[PDB]
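Chemist: Just passing along the structure, written as structure tokens.
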Amino acid sequence: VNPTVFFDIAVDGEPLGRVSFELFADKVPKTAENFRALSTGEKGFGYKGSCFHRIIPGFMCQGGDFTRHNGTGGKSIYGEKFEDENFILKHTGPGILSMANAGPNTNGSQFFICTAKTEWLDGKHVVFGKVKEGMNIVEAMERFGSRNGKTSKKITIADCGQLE
Ligand SMILES: CO[C@@H]1CC/C=C/c2cccc(c2)[C@@H](C)OC(=O)[C@@H]2CCCN(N2)C(=O)[C@H](C)NC(=O)[C@H](C(C)C)NC(=O)[C@@H]1C
């Protein structure tokens, strides 16, 4: 019953592939709903055309700034920020989808996908989903990151929406 959403990823115009995500609405319904709605654009704004602005190989890929496209922006469907819903789910391994933030209770639209177990983030970032299909695409995106996160090409959500 959990929603499934997809991103079609391109590297400066070159199609890379589709990543799909299960959103754990059963555990974090408010956080899952925000991501679902931003992925469909049904509130009038969202992730389509935004990039993965910070990519660190062996760690994670971060994106979701559709307001400024410079890594400082983003907003939720509830307002500029919303609470950390709960920390039941942990950063257990690759594929984990979690909220980026600037401190407690500052969730907006920015998110990241883990490419490794990142347990030191447990209790600080809200985990709310996981890659279902296309983990190979996320691994491919890593080659375009670097140790300090700066990307060598713009990794774009060319299209996105909801599958189930
Ligand atoms: C421009 O923004 C700045 C700087 C933020 C991060 C800088 C930075 C640079 C290099 C390496 C790393 C972080 C490594 C250690 O950590 C991550 O990659 C972590 C990994 C989990 C997701 N994530 N970034 C985050 O959630 C980070 C900390 N936060 C942000 O990106 C927020 C966004 C959501 C407004 N920005 C802010 O708090 C500021 C206004």
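Using the numbering of Swiss-Prot, the residues shown for chain A are 2-165, in order.
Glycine is no exception: its Cβ is also placed from the backbone N, Cα and C atoms.
Quick paste from Swiss-Prot:
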type	residues	note
DOMAIN	7-163	domain 'PPIase cyclophilin-type'
MUTAGEN	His70 to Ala	No effect on peptidyl-prolyl cis-trans isomerase activity. Reduced interaction with BSG/CD147 and ability to induce leukocyte chemotaxis
MUTAGEN	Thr107 to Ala	No effect on peptidyl-prolyl cis-trans isomerase activity. Reduced interaction with BSG/CD147 and ability to induce leukocyte chemotaxis
MUTAGEN	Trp121 to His	No effect on peptidyl-prolyl cis-trans isomerase activity
MUTAGEN	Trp121 to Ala	200-fold decrease of sensitivity to CsA. Reduced ability to stimulate MAPK/ERK phosphorylation
MUTAGEN	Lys125 to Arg	Loss of acetylation and interaction with TARDBP
Chemist: What does DSSP assign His70 (mutagenesis position), in three states?
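Modeler: Coil, per DSSP.
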Chemist: Under DSSP, is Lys125 (mutagenesis position) helix, strand or coil?
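Modeler: DSSP call for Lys125 (mutagenesis position): coil, neither helix nor strand.
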Chemist: Taking just the CA atoms, what is the gap between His70 (mutagenesis position) and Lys125 (mutagenesis position) in Å?
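Modeler: Roughly 24 Å, rounded to the nearest whole number.
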Chemist: State the count of C-beta atoms found within 10 angstroms of the C-beta of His70 (mutagenesis position), not counting that atom itself.
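Modeler: The answer is 14.
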Chemist: Quick one: give me the count of other CB atoms within 10 A of the CB of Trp121 (mutagenesis position).
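Modeler: Result for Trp121 (mutagenesis position): 8 neighbouring Cβ atoms inside 10 Å.
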Chemist: Just the number: how many Å between the Cα atoms of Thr107 (mutagenesis position) and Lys125 (mutagenesis position)?
Modeler: 11
Chemist: Near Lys125 (mutagenesis position), how many other Cβ atoms are within 10 Å of its Cβ?
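Modeler: Total other Cβ atoms inside 10 Å, all chains included: 14.
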Chemist: Please work out the number of neighbouring Cβ atoms within 10 Å of the Cβ of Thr107 (mutagenesis position), leaving out its own Cβ.
Modeler: 15
